[PDB]
Amino acid sequence: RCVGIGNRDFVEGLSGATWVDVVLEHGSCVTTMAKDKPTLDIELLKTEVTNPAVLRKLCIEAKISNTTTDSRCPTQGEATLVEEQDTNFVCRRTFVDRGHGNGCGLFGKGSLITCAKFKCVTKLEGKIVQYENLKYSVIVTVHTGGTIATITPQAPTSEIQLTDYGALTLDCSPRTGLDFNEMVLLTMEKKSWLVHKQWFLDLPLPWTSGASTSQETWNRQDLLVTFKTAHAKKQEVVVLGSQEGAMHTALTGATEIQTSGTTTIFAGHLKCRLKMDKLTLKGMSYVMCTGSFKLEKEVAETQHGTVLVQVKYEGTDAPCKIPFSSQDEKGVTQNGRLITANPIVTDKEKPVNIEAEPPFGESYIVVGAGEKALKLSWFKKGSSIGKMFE
Amino acid sequence: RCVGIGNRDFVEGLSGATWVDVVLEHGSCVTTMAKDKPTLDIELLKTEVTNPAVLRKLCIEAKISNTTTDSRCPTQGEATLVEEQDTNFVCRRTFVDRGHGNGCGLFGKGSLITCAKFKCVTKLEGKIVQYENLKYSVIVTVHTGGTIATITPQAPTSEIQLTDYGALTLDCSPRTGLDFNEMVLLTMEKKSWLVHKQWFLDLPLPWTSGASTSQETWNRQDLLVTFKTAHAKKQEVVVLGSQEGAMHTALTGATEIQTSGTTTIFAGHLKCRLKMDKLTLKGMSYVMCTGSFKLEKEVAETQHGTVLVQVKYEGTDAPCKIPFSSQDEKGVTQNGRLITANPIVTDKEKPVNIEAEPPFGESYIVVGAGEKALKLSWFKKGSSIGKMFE
Amino acid sequence: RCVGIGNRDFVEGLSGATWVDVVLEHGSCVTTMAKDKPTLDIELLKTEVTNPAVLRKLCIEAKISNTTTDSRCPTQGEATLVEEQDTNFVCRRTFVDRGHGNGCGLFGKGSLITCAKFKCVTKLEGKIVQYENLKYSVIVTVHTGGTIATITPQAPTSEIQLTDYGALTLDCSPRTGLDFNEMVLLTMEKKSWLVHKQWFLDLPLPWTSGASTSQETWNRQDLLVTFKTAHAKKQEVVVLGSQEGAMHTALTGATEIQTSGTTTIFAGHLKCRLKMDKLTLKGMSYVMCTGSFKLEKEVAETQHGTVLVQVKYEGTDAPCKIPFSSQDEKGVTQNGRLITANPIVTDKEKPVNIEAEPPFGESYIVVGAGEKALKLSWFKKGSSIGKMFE
Ligand SMILES: *[C@H]1O[C@H](CO)[C@@H](O)[C@H](O)[C@H]1NC(C)=O
Ligand SMILES: *[C@H]1O[C@H](CO)[C@@H](O)[C@H](O)[C@H]1NC(C)=O
Ligand SMILES: *[C@H]1O[C@H](CO)[C@@H](O)[C@H](O)[C@H]1NC(C)=O
Ligand SMILES: [Cl-]
Ligand SMILES: [Cl-]
Ligand SMILES: [Cl-]
């Protein structure tokens, strides 16, 4: 089940250490073996975001109450309410017709002020992932027939003592992929999505800072509140309905994600350096596969410019290296664009996930060699920050 | 033409691989050679940004039409137009004098509402560069007397098969320089610039999200529209002229960039690790140059704290290493601040580009050794996000 | 005083170079030694941010003057002032009661406009740290019984010539910790803090772009200015007091930082690669400490998810490696979360600083082995962008 480490991925020093490169991906696991010692496996078990900070909260369903109105006859100056100075209140000033029929000695315009109490009933939250929120669990196993290392952006290193191998340092970083500088965690009711940051910040709903407070205070309440036409002494204030449906539609296409409580689970990717004492490893070689591949399922698209391809091998020579190619609209082999580190069929009866990054526009993905090759045409659309909330 | 790889930039393992460090820069090319094998050259051919997402669009020239006005006599309540609920329309409410001369039984203030249709005629776009938008083409050549690798942030690796050398992995990353988290691609008409992000976001023009929509809807239309003084029954609405000229002036100093269609070409920089099978490379040594250097052209300034210096060598001992130094206002040699990886005169008749990062304030750049040295004084101003749009 | 380099942290090539990993932290210093050569020490001396760009300036104390009012009798149209078109002026329109007692032939509402000149008296500035603003001074010493390298994000490399060791390349990067994409430098009067970016951008004070200008022009002046109730011909305009006190309270908990002029000093952290010519280094081993540790001071908390622990060793076997562990609320050893690279007691009478990154929630920190161990319970609160400015 593990992919063996190739001799290009390590150096034994004449003196000093043996240094080893590995890439860990959800699912995959990597293995190597030293001069007469037990097998060594490494594997990424999970990737979690925990307790991310709120950027802003937004209101998708508001309620209105305590509607108060003050009005004054044309010769009686500007109307005033004390709730004008209350930030729980949303207020509006006008002038209305006044005259004999409503208590005034003159026909003319009278001042009017109306204030109502705004309450958010249903809100959503946009949350930022910082370095302190990301965590990876990496399990390292010596096959005397396991130790779970915790890796974080600020604590990328874990020194671990192994039977027979000795002290082994794991020095791991996240692979380049999802960018938490640009993507925000959006949580509405019970579901979550990854959305672009300015998309979120520019949403036209009442909003409040994520900052620490005792007194929740909304900005842009007007976006959900409608003051109806005023009468001499009274004016109705109304509220829009819930915008959960408008938000659901605007989020169409955004990646949904699974979060229990304050924890969100990702499909992580790590690049690691292993440092151990000077030691001669047994590098593992693989011949290019020679048989055919079928698509175990449809080519899936990520929201950050990649595609995931899962294939099944039909040939006889596993374990072997999967021949992979990308060609742009016009046949040019690209000699790159393969994201998966270890494109290896280690088990003929296990499907193999391959991630790759197609050119923009029309292109072709090719797995396998020769005429036996699976050829798939792909169209990749230019980048977008999301769909407009209406 | 290529700079040879020095023995400090590789290790051959006692076992495992040979690992090699190289830095690739536009222009330069690097070379090395193994125990009785053909020469090996690597070179970065181009760097492209393709199809970046729109953050916002901004309106620099608007037009107005369908101006409609409703007015009511003092005793006839609030004026209303259905276009008040139309987001293509920009509206304004007031009260105006009404009386016998314009159909009203009373002298007093009458309600008035005016709505006009806003259209953007000329817009600009600010676009964000994400990882999926960046691409590098690297050509690798074996001198039997070439293979073009594609490298991207998410797919930094390219395995390539070479004559005599075997399987060679290119593992490349962008060098630290331009920061696409901070700098935005601004496109107005046919020209483009790199501008700071908050500079852009805080521009005082009507704007609309880059988000996907069928119905273009502007925010802050007031910034280009002027409602003139209202009359009893009518009111003119006017629009500012084009702000292309104000934008051109505010962009003064911002780096202009070349973009055909959705592609923008950069002068890229890559740091690479080459991994190949255990092999003894022939490391190349260079003596410090001993002759003199002339400036083939004026010292050029970037907008991110560097300067580019291109020099010509006048001495006899090429290929050789160019002695370089930086001293702060008060003579302190800085032992650093040289950005160029391979400051090598490989060809006496080719000029050499050198990039360096001066201290802030007054300093000196020094190329060459001794009294034969070229000494240049430099002033570097503190950082700025740009000039104010007025 | 220096921590010796372990044999896991270097490789001597069979051919090519000797490559060495080191982590440099304020305080610590690292050392190694080659086959019959003088000792070699490296140490980070300082970390400075110099001349960061202004994002926005915000006004915390404003002043008002040149209050002008125009008013018109009910039958005399809309009031107007030329300062309405002056961006130094803040203006407000209404209608007021007019009648025989103030010069008008009719009782009714008359137009009124009031304009006052806004001036900021006390401002604050939020500043962004870019790559060109960060600098590290690294001193390298050969013990014949020192050369100061300058390292920056864009110029991470420094080639230095040493007695006996030869040419030595320092290739250094900042460790993952403070994130200048997210944290902004806030300067009010003479103090500075690190604050979150959106916290700052969403502050409710009058603001102006950091962009280059001759004419300082504020947005959202209303936030400090109060137009009092208008009279027939006059209206007072007033200004809030200074908000320095409200800002001081809202900044409660934000990290304060020391800045003289345009320079801000940090407690930096660097990860370095040393490249020198092929050479057999003397790797240094340390046994795990066996004695006890006391807390020389209280466990300190950073604002980015770490804690600093300084301990004193009471045992007899220095220099030795400090046994460190973290367990989550329920006893699980985490095999990671240690940030300090070289957790070494090199001197029994010097305290040792240890930085670590606890799980969120309840956990335990453990220094020392066995029953002699110091066991400390910790609670870590979820992330926050700061406290609400009220
Ligand atoms: C008005 O709302 C309720 C009546 O429904 C009353 O008890 C409450 O104290 C008032 N709230 C405010 C702030 O007006
Ligand atoms: C008004 O504008 C044109 C007349 O120029 C008319 O044909 C069009 O349908 C109207 N548009 C709106 C929305 O008022
Ligand atoms: C008004 O303010 C002062 C009087 O205090 C006067 O000298 C100045 O020129 C005027 N400024 C403006 C712009 O009104
Ligand atoms: Cl009436
Ligand atoms: Cl009239
Ligand atoms: Cl009166």
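To match Swiss-Prot, the residue numbers of chain B are left as they are there, and the shown ones run 282-426, 439-683.
We read in the header that X-ray crystallography, 1.9 Å was used to get this structure.
Each residue, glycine too, has its Cβ placed from N, Cα and C.
Record note (Swiss-Prot), natural variant B:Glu475 to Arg: In strain: Isolate Philippines/836-1/1984. The unchanged residue is displayed. Under the three-state DSSP scheme, B:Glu475 (variant position) falls in the coil class. Spatially close to B:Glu475 (variant position) yet at least six residues away along the chain are B:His489, B:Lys490, judged by Cβ distances under 8 angstroms.
Note on B:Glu482 (variant position): other Cβ atoms within 10 Å of its Cβ, all shown chains, come to 12. B:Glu482 to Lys appears in Swiss-Prot as a known natural variant, with the remark: In strain: Isolate 45AZ5.
According to Swiss-Prot, the natural variant B:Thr573 to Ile carries the annotation: In strain: Isolate 45AZ5. Taking the Cβ of B:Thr573 (variant position) as reference, residues of its chain lying under 8 Å away and at least six apart in sequence are, in sequence order, B:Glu293, B:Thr299, B:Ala315, B:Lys316. In the three-state DSSP classification, B:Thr573 (variant position) falls within coil.
B:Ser677 to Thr appears in Swiss-Prot as a known natural variant, with the remark: In strain: Isolate Philippines/836-1/1984. Within 10 Å of the C-beta atom of B:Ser677 (variant position) sit 16 other C-beta atoms, taking all shown protein chains into account. Under the three-state DSSP scheme, B:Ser677 (variant position) falls in the coil class.
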Straight-line distance in Å that links Cα of B:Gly426 with Cα of B:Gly439 while 12 residues remain unmodelled: 10
Rounded inter-Cα distance in Å - B:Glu482 (variant position), B:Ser677 (variant position): 25
